[PDB]
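Chemist: Take this structure first; my questions come after.
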2 protein chains.
Amino acid sequence: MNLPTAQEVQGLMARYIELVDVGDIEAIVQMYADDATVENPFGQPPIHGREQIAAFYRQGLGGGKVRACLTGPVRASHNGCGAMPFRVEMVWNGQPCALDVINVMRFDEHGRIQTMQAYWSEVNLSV
Amino acid sequence: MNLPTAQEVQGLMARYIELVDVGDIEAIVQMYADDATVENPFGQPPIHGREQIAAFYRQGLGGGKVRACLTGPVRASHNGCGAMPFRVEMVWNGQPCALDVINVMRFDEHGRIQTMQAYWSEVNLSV
Ligand SMILES: O=[N+]([O-])c1ccc(O)cc1[N+](=O)[O-]
Ligand SMILES: O=[N+]([O-])c1ccc(O)cc1[N+](=O)[O-]
Ligand SMILES: [Mg+2]
Ligand SMILES: [Mg+2]
Ligand SMILES: [Mg+2]
Ligand SMILES: [Mg+2]
């Protein structure tokens, strides 16, 4: 495919959340461009490339029990970008906890994620 | 003040929505740096400076009846930035309509909005 239309961005960004929710690390990594970046949380230096990105998702999702769900609709653009609000259910010290996040993505001219930026800080975590 | 902390960003971004909701155009414009930019919707060229920004808010809010409310929490950063999901209630051809938006902001070292980017496209509008 080419640069995703607004409707295609919606679909891709919702699919990303589905894949996080089901914990399919390999399928998530395949959504990214080979040389993509992830800034998590936004404010921290980017990681680069599918090896580093795979390591990020393995560290976050490797336990197999994380859940994630949109908390409202994707807001897409006409230039291959979008933003979405969601909540992640994780564990911490055996305590269930939830993290509220907004991801901002930009897709490349092949429909792959070029950049991901995850906005959140510590007060978005609730034990 | 200086560059807003994560907690200060939350407060500022929530205040912005309150001011949109109450329709205080002049107070909104005062939140912006003198040379700020607004990209609305994201994907379109920025407007620049408080004159152009005031004209934007007068055109959107000048009728006095718009409402706006957060639909989930602000996601702030530790570098003076944040993102938030909200819904705007407007009128169109005398029809009430709602627009789902995510704003991404960056604040300057004085606590004023340096950049605002409003993510939405036409399918985020509902008549
Ligand atoms: O904080 N995180 O781990 C995180 C942040 C944003 C995401 O889109 C996904 C994850 N995750 O896979 O867990
Ligand atoms: O579309 N709009 O008009 C819009 C978009 C984002 C905003 O933060 C505010 C407005 N408004 O004042 O109406
Ligand atoms: Mg699921
Ligand atoms: Mg490439
Ligand atoms: Mg109000
Ligand atoms: Mg300045």
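Recorded method is X-ray crystallography, 1.0 Å.
Backbone N, Cα and C atoms are what each Cβ position is placed from, and that goes for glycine too.
Below are the features I grabbed from Swiss-Prot:
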- B:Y16 to S: Reduces activity 20-fold (MUTAGEN)
- B:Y16 to F: Reduces activity 2000-fold. Reduces activity 10000-fold; when associated with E-103; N-103 or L-103 (MUTAGEN)
- B:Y16: active site, proton donor (ACT_SITE)
- B:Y32 to S: Reduces activity 4-fold (MUTAGEN)
- B:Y57 to S: Reduces activity 100-fold (MUTAGEN)
- B:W92 to A: Slightly reduces activity. Reduces protein stability (MUTAGEN)
- B:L125 to A: Slightly reduces activity and reduces protein stability; when associated with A-127 (MUTAGEN)
- B:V127 to A: Slightly reduces activity and reduces protein stability; when associated with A-125 (MUTAGEN)
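A description of the local structural setting of each listed feature is requested, covering burial, neighbours and distances.
Modeler: Cβ environment of B:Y16 (mutagenesis position): B:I28, B:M31, B:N103, B:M105, B:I113 lie under 8 Å away, each six or more residues apart in the same chain.
In the three-state DSSP assignment, the secondary structure recorded for B:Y16 (mutagenesis position) is helix.
According to DSSP, B:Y32 (mutagenesis position) sits within a strand segment. B:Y32 (mutagenesis position): 23 other CB atoms within 10 A of its CB, across all protein chains.
In the three-state DSSP scheme, B:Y57 (mutagenesis position) falls into the helix class.
Sequence-distant contacts of B:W92 (mutagenesis position), defined by Cβ-Cβ distance under 8 angstroms and a gap of at least six in the same chain, are B:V127.
A 10 Å cutoff on Cβ-Cβ distances gives B:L125 (mutagenesis position) a total of 14 other Cβ atoms nearby, all chains included.
Other Cβ atoms within 10 Å of the Cβ of B:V127 (mutagenesis position), summed over all protein chains shown, number 8.
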Chemist: Which secondary structure state does DSSP assign to B:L125 (mutagenesis position), in the simple three-class scheme?
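Modeler: In the DSSP reduction, B:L125 (mutagenesis position) maps to strand.
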Chemist: Give me the Cα-Cα distance between B:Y32 (mutagenesis position) and B:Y57 (mutagenesis position), rounded to a whole Å.
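Modeler: That comes out at 12 Å between the alpha carbons.
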